[PDB]
Every structure is written in C-alpha cells, then in structure tokens.
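Quick notes on the structure that follows.
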Amino acid sequence: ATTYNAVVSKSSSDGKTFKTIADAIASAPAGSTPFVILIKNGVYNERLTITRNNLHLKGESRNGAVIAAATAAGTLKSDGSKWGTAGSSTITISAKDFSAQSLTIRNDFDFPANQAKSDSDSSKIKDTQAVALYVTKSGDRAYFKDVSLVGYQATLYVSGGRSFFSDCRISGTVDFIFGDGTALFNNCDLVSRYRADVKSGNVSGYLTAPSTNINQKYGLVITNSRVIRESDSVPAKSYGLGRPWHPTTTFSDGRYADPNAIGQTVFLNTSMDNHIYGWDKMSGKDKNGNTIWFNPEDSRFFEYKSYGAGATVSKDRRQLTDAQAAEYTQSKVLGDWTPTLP
Ligand SMILES: COC(=O)[C@H]1O[C@H](O[C@@H]2[C@H](O)[C@@H](O)[C@@H](O[C@@H]3[C@H](O)[C@@H](O)[C@@H](O[C@@H]4[C@H](O)[C@@H](O)[C@@H](O)O[C@@H]4C(=O)O)O[C@@H]3C(=O)OC)O[C@@H]2C(=O)OC)[C@H](O)[C@@H](O)[C@H]1O[C@H]1O[C@H](C(=O)O)[C@H](O[C@H]2O[C@H](C(=O)O)[C@H](O)[C@H](O)[C@H]2O)[C@H](O)[C@H]1O
C-alpha cells in the first residue's frame, strides 16, 4: 500500500497537482504524521529547506525527476553578503525522519566555467563550494534511496545525526562528501569528476572530508560501493579517498580549526579505479592564526577488502581485520534506526 498526500507536476493537464515542490511541502498539515509527495518527471528549479518531521519525497524516476539550483558559497545575496557553504545548498534537511527516493538533486554552479574565467574577472568566485544536499544537526534519520547527488566541490554536506544512502550516485571533485554526521553509503557509485583546471601532476580532488568528532563512534562509512572516474581523462592517482577536515569553529579562546574533529572514513568491500592514490592531509588555521596541517595517519581512515586498480595495500593505507570489519554493519552504524520508506 503506497498512497500520496500531494503530487507535483509540470503539466496542468496531468491532474490535481502542485506546480512547485516547495508549495507541496508547505501544504502539509502542521505536525509529525507521515506526509508523502510524488514528484513527476521534470526539472524543478527550486531551493528547499525541510523543517517538518516525517516528510517524504518520491520522484517518478531518478533519471527524470530533478531538483536543481545554482549557488556557490561565494555567490552574493541581495545585501551583498556571501551565501557560504551551508547556505549554498540546493536542499537543506533540518527535520527528522526525512526520506527521498528516485530523484536527482543538483547544485548547478558551473565550477569548470568559473575556473576558466580570467583572474581579473570580478565575477570569478573563490569560495567554490556548492552543496547539492545538506543534512543539518537537526536532520537525524535521513534516508536517501535511488537518489543522485550532483556537484563539484562539496556536493554532500552530512552533519549531526544519522543518514543512510542506498543505491545512490554521488559526483564531485573536492571534499564531495563532508561533515561530522554518521553517514552510511551502501551500493553507491561515487563519481570523481574531471578537472580541466588542474595541472598534469597535481591532485584533482578528495572523495571525503570527514569532521567527525573524536568521541563519535561512526563518521562516513562506505560499503559495497563503486569508486569510479567520470571519464578516462581523470588521471591515475589524481583523487584521495579522504582528507581530515577540522572545521573553523568558534571556541571560548577564539575561532580556529577544531582539534577534536578527527574525521572517520571507512571503506568496506568497495571497488576503486586507479584514479585513487590513497589518503591525504588537509590544512586549517590554529588558535594563533598559523597554518596547521592535519595528517591522514592521525585520522580514522580505514579500508577493508577494497578491490579494483585503485585498491593498493601499503603502510599508508591501514586495513581493518575481519573482527574490526564486523563493527561496521548497518545495525552497528545506524543503531536503533532501521531506514524504511513509506
Ligand atoms: C568541505 O570543505 C571544502 O570544500 C574546503 O574548501 C577549501 O579548500 C581549498 C580549495 O577550495 C580546494 O580546492 C583545495 O585546494 C588545494 C590547495 O589547497 C590549493 O592551494 C590548490 O593548488 C592550486 C592548483 O590546484 C594546482 O594545480 C597548482 O597550480 O597550485 C594551485 C595553488 O596553490 O594556488 O588547489 C588544491 C586542489 O585543488 O586540490 C584538489 O583545498 C583548499 C584548502 O584546503 O585550503 C585550506 C577550504 O579552504 C577548506 O577549508 C574547506 O572548506 C570548508 O572548511 C572551511 C573552514 O574554515 O574550515 C569553511 O568552513 C566554515 O564555514 C562553513 C560555512 O560557511 O557554511 C561552516 O560554517 C563551517 O562549520 C565552517 O568551518 C568552508 O566554508 C568549508 O567549505
């Protein structure tokens, strides 16, 4: 039994439908009863913030139901201030028990076009983060099944609670899955994109930039997935599996890189093409304003039974034992939450 509380459609000749997803979401009664919205095929140029618990979106098809907007961190608002990374997101989830199924979410900020702009071009943005999907500290138990997430830098921002991504596609370049949330990915294609602006022997990007607090058991966990290059033009050894993001954070003694954000990224039973070279370092500013480097060997970066040409084994790429791998089951990672669709 599957019934819809609202339907979004591009066609008025279709039936009794909403024209925009934002309108359908808004039409939901106040409260926490399940509200399920069907979204028919089409490109919906919308930015959405979800604040109602137990809201559920279902696209007609992942290929054809698209939610898209173009916003970079460096994009200016009306008052002349920047949107920022969090603010750049096409979809923001700030509610509990959200699900999205069979749809694509894009940030259409044209990173390559931006980089190709002349250095003197005042429209050339430096803050090139452009988030497709953002799960905030308020968005626990967020479930994404058969969803495609599209971006370049900072595609997926997972913060706070638990999120589960299943049968998914996620594309990007730099730090394209990042944040301090517990995010489990199963049977996903993680797509590393070509960068025309990167010189022959330099790094193109990093799949993950976890900022997981050291006292939090699970950060980014990728299982039974495929780490793939967008094209044959993506060079060998051009992408890192992760680098440690220690976010600039306001403390009592100032604003600087959080020392206790010692991120976790764990890959289990995942294929990797040879664009992968391993893990990498990342810099921030310390309490004195000096550059500080955070190293992968000091971070919680692990693999278990990786395969494919990018799956090399050395000292610099720590491996889980069988016993340790057993700690990364869905049951263990998500605790008492079993992700279910309406
Ligand atoms: C999610 O994290 C990010 O997206 C990070 O973005 C930034 O990373 C930069 C850069 O954008 C990225 O491409 C990369 O660049 C490296 C290298 O560092 C460059 O010098 C460089 O080499 C150039 C060229 O590629 C090469 O061919 C040669 O010619 O040299 C060139 C050159 O040197 O000029 O390019 C490299 C490259 O492309 O690698 C693939 O790394 C950069 C970097 O790490 O600099 C320190 C930010 O700088 C990062 O901090 C990170 O951004 C996140 O964290 C920020 C922070 O302050 O911690 C900031 O977050 C804060 O604001 C948030 C918000 O506004 O919402 C939020 O509140 C958060 O809590 C708070 O901490 C950013 O907003 C956030 O995205």
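Numbering, chain A: per Swiss-Prot, residues 25-366 in sequence.
Per deposition record, X-ray crystallography, 1.7 Å.
Each Cβ is built from the backbone N, Cα and C atoms, and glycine gets one as well.
Long-range Cβ contacts of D199 (mutagenesis position) within its own chain (separation 6+, distance under 8 Å): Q177, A178, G229, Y230, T232, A233, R267, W269. The active site, nucleophile annotation in Swiss-Prot covers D199 and is backed by experimental evidence.
Among the features that Swiss-Prot reports, substrate binding site is placed at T109, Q153, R219, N226, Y230, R267, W269, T272. In the three-state DSSP classification, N226 (substrate binding site) falls within coil.
While the structure shown retains the original residue, Swiss-Prot records the mutagenesis experiment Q153 to A with this note: Strong decrease in affinity for substrate. Around the Cβ of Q153 (mutagenesis position), a 10 Å sphere holds 28 further Cβ atoms from the protein chains shown. Classification of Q153 (mutagenesis position) by DSSP places it in coil, neither helical nor stranded.
Mapped onto three states, the DSSP output places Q177 (mutagenesis position) in coil. What Swiss-Prot notes for the published mutagenesis of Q177 to A is this: Strong decrease in catalytic activity.
Annotation for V198 (mutagenesis position): spatial neighbours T152, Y176, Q177, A178, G229, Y230, criterion Cβ-Cβ under 8 Å with sequence separation of six or more. For the recorded site, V198 (mutagenesis position), the DSSP three-state label reads strand. For the published mutagenesis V198 to A, Swiss-Prot gives the following note: Strong decrease in catalytic activity.
In Swiss-Prot, a mutagenesis experiment is listed as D199 to A, annotated with the note Loss of activity.
Among the mutagenesis entries in Swiss-Prot is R267 to A, noted as: Loss of activity. All protein chains included, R267 (mutagenesis position) registers 27 other Cβ atoms within 10 Å of its own Cβ.
According to Swiss-Prot, the mutagenesis experiment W269 to A carries the annotation: Loss of activity. Within 10 Å of the Cβ of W269 (mutagenesis position) there are 23 other Cβ atoms, across all protein chains. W269 (mutagenesis position) carries neither a helix nor a strand DSSP state and counts as coil.
Recorded in Swiss-Prot as a mutagenesis result, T272 to A carries the remark: Decreases affinity for substrate. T272 (mutagenesis position) has a Cβ environment of 10 other Cβ atoms inside 10 Å.
The DSSP secondary structure for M306 (mutagenesis position) is strand. Record note (Swiss-Prot), mutagenesis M306 to A: Strong decrease in catalytic activity. Decreases affinity for substrate. The unchanged residue is displayed.
Cβ contacts within 10 Å of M306 (mutagenesis position), excluding its own Cβ and spanning all protein chains shown: 21. Taking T109 (substrate binding site) as the reference point, the mutagenesis positions whose C-alpha atoms are within 10 Å of its C-alpha, out of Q153, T272, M306, are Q153. By the rule that a residue counts when its Cβ sits under 6 Å from some atom of ligand 1, the recorded positions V198, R219, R267 yield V198. Taking the Cα atom of each, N226 (substrate binding site) and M306 (mutagenesis position) are about 15 angstrom apart. Counting only same-chain residues at least 6 apart in sequence, those with a Cβ under 8 Å from the Cβ of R219 (substrate binding site) are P136, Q139, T197, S228, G229. Neighbour density at the Cβ, taken as the number of other Cβ atoms within 10 Å, is lowest among the recorded positions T109, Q177, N226 for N226.
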